[PDB]
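Let me begin by presenting the structure, written as structure tokens, before commenting on it.
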Amino acid sequence: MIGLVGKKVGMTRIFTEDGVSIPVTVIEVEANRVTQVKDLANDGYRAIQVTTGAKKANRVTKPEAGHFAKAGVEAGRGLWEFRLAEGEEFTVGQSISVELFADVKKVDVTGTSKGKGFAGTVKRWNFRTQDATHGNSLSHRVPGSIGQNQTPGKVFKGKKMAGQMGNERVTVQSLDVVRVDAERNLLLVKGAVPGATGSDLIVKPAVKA
Amino acid sequence: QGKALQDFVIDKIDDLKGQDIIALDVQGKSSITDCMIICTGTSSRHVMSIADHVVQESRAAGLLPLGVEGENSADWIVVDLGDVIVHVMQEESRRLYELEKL
Amino acid sequence: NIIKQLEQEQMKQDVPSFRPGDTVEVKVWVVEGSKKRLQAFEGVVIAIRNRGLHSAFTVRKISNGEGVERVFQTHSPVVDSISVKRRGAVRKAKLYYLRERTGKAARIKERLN
Amino acid sequence: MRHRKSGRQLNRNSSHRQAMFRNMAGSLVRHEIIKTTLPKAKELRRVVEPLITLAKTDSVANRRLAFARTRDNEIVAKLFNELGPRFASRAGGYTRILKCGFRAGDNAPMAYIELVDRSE
Amino acid sequence: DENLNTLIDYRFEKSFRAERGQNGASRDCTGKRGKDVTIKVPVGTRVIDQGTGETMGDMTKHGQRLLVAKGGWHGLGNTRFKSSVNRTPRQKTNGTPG
Amino acid sequence: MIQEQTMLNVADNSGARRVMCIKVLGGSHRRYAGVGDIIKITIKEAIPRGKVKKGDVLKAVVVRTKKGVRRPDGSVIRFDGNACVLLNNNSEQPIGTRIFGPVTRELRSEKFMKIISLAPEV
RNA sequence: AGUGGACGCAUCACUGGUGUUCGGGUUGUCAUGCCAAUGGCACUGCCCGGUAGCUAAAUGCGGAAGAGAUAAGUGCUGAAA
RNA sequence: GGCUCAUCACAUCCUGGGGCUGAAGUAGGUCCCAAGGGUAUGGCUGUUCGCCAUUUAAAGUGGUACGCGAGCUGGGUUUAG
RNA sequence: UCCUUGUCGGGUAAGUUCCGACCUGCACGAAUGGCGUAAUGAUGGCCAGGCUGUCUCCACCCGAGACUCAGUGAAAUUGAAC
RNA sequence: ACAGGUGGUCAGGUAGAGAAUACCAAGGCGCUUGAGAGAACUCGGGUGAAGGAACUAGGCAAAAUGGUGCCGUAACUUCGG
């Protein structure tokens, strides 16, 4: 089925009567009004475009403003689409709430994780950190060897070495769902999800069994 | 429920020649076990059968044993039922350990 | 906002207040099979970390000549009753110095109030 | 990794930083005019404004704690006597940033941080 | 062998050679010890030799290993023979056969 | 967290007093032994009249760890001094008769009911 | 069906580590006129802690289950004969 | 030579599928297909190799001018004592 | 001292290192000195107690560079290069 | 206008045995490029959960003890140590 769109708010753990601690992630997913419905005849694939939240009218770009006007919905922070899965059909302007995830009980959450800047090789691919003593000079955490001798003479692209990590799309799969609240606009999921506090993210039913 | 299972285990072990039966009460002394029953085994074959006997009546009584220890050695072996724990021991091997000091 | 409201609904409102260095008696539940007992635990608190519903404190006792340190969560159902026996008199929030000194030479006096 | 961190060090150690704003807070109060580069003035609000709101009430202990900063009897005497009553009805924002181009030495961003009125 | 009673594994395979100890290599690389092949035998097999036709030991219990043919002795390379009397270590010492 | 090349204390009347763990068990590249595991050790100090003679290598079970265990409710049980209880080589039955000091309750799921039956403290 | 070893992603809510912009104890000395109270220097003067943030040893998850065409192989019908 | 970083081939160490088996079951022996993944820590000497202790299912074999010093060390090789 | 990792014992789980014992002295040998020697040594080797980021295994923090801006402004090398 | 070398003369207070050391008096300076960013990485350091040399050729580097007063102090020995 389709997913929902929320954002990280904080971390807390829920207590059971049996005395088991379940650390959950607080996700706030409100009424995700559908902005556009796509069909095979007109678009080649069946999907619906959805938005959430409210955006200040000054920053609402005028071409964007007309887009929501056609759908009959107010402004949003973004326009993500969730694909349809052969048998559930929706209409433009329909609002979907937390109650859709009342039975999935397993979700995969994806989003833009925290950016680490220009992180080193050790922080990126967890290298083995050449010895810092026993005569070692000016090379304590450098990558070291990156290639072979006069043979071919190139480093194969895809090599693991220094670069920028984080601030990229990443998915964590099969997260246990603990509690769903529609009246209080809450989504509690066992574990941790990518992104920081307030970063936008999308949650979908788990594709695994 | 402890007294009912205590009667259920003491009767079954005695049905297959289980001698030197003493029921201990460690309530208050220790916070792990509720009741302590001790048993004597002459040698390896039948004490394993006693362990085989008690584990299969437990499966037929609903309560699932949560741990056993005796493997490739019959000097000691334990079968657990939660509140009540049975210790079937060899007579020669018991004297090395304690008797009614637990 | 939503975090704080979620914190307060699961909060425990019957936890007594104890000082960092008092002698505290705590009874902790045990989940074993189908029947549960209460475990009485002796010791003196050496550290207090009061942080929301996840507030925790560390208690230390001596058993068979060996020191064991136990931690708890104040707002958890695992603990049942936290009672203070004698009130300590120390000006340090963190009593991490008890490890180096021996027990017999590190008795804490009463607060007298 | 400077995530959710506040306060700069300006390529200067902690010993310099405390002494740096020690003079900066005192000089701003004594004269009520300053021509310093923006990063000084931008980070200047960390110290002087808490000092001014420390002068909202007059007490012996309050002045002693205020004396621990600004390292000067003359500066603290200026507080609690005129900075207090003048800013009594104002809650915060005792300083204003006024960028004034670049210096001729090394082209650093010049800025003014000043009191609202200065009573001058 | 307690978990078997078969003896056909002796007519199907009658000749076996323990691997010869590999010759020493350059860079002062010694030869790896030939892996000891274990011949499983059912309990109660008394062994006779051509020559000293006396049993080295009867097989009664399960889980014990008996040695019937000890391995040879490794050879000595020219590096071990380094000296100034010859000033040219080139002689070779072959290993004693098992 | 106890790895190779470390000396521990002894929590039974076997005879050893200062033992040094010989190799961590559990799998390939096992960095750390937990609190419920089969850790094998060697003897560095023992009473001459005891059952074990100093220098022997034999299995053991760790009972107390300085870091502690992880309770399912975010709790740890810290100790003062790592301790172990000896084992036979072929069989995992400890040889000692008494156990000194408290023992964590997480070892119930570890299937080492020798220590649980003994050690009356906790 | 569970529980583990190695690797990867997320994470600060739990256990901690750091946390020289936070508080406190203390030595020598100088200074603020002095008592008291404070500031500088001596590696942050030496230490005890610990906000946020970062992080692991801390906790959640991942490898799939499947589908199509296949190697070795096992087959049905089946003539060439 | 060690540390770091790896790449490819299959004459496959394990995992995977089968034939024969002298395959009662388990544990195995040989061969075929299969490179997707993984494919030890220590004491001794500079040692690669190797003797031993001890783990894992495994501690595979090779090529890459027997990889990699404008990456690191110089313990062997080392002019001058 | 080629056979020397000579053979055995101690030390460690494991010791081509170290110490003790056995002499089969290729090529020990008595002022180009032999045998012991307290103390002494920035002398070679080995072992033990404490200690620790040497390492398992890396994380954070403080300063000087590295990066941006402004001013001054270098060198090896270079047949020609799309 | 160089982190180098260069002989003599005078030698304050505090605590300290001291011309060591930490601060200060008179005096002399802030060392002729700075303002920002708070990445990898390089250099000098601080601290660290559990382990305590398991790394390495080698305890290399680090880390550790360190003063005063009392008691006590081994084999050997040239009687001094």
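FYI, residue positions are counted from 1 along the chain as it appears here.
For this deposited structure, the header notes the method as electron microscopy, 3.7 Å.
A Cβ is built for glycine as well, from the same backbone N, Cα and C atoms used for every other residue.
A mutagenesis experiment is reported in Swiss-Prot for this position, F:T97 to A, and the note states: Reduced RsfS binding. DSSP gives F:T97 (mutagenesis position) a coil state; it is part of no helix or strand.
For F:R98 (mutagenesis position), the same-chain residues lying six or more positions away in sequence with a CB closer than 8 A to its CB are F:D12, F:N13, F:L118. Among the mutagenesis results in Swiss-Prot, F:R98 to A has the note: Reduced RsfS binding. The residue drawn here is the original one.
A 10 Å cutoff on Cβ-Cβ distances gives F:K114 (mutagenesis position) a total of 20 other Cβ atoms nearby, all chains included. Here the residue is the original one, but Swiss-Prot notes a mutagenesis experiment at this spot, F:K114 to A: Reduced RsfS binding.
Taking all protein chains in view, 21 other C-beta atoms sit within 10 angstroms of the C-beta of F:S117 (mutagenesis position). Classification of F:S117 (mutagenesis position) by DSSP places it within a helix. For F:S117 to A, Swiss-Prot lists a mutagenesis experiment annotated as follows: No change in RsfS binding.
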### Query
Which mutagenesis positions (F:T97, F:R98, F:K114, F:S117) come close to chain A, taking a Cβ gap under 8 Å as close?
none
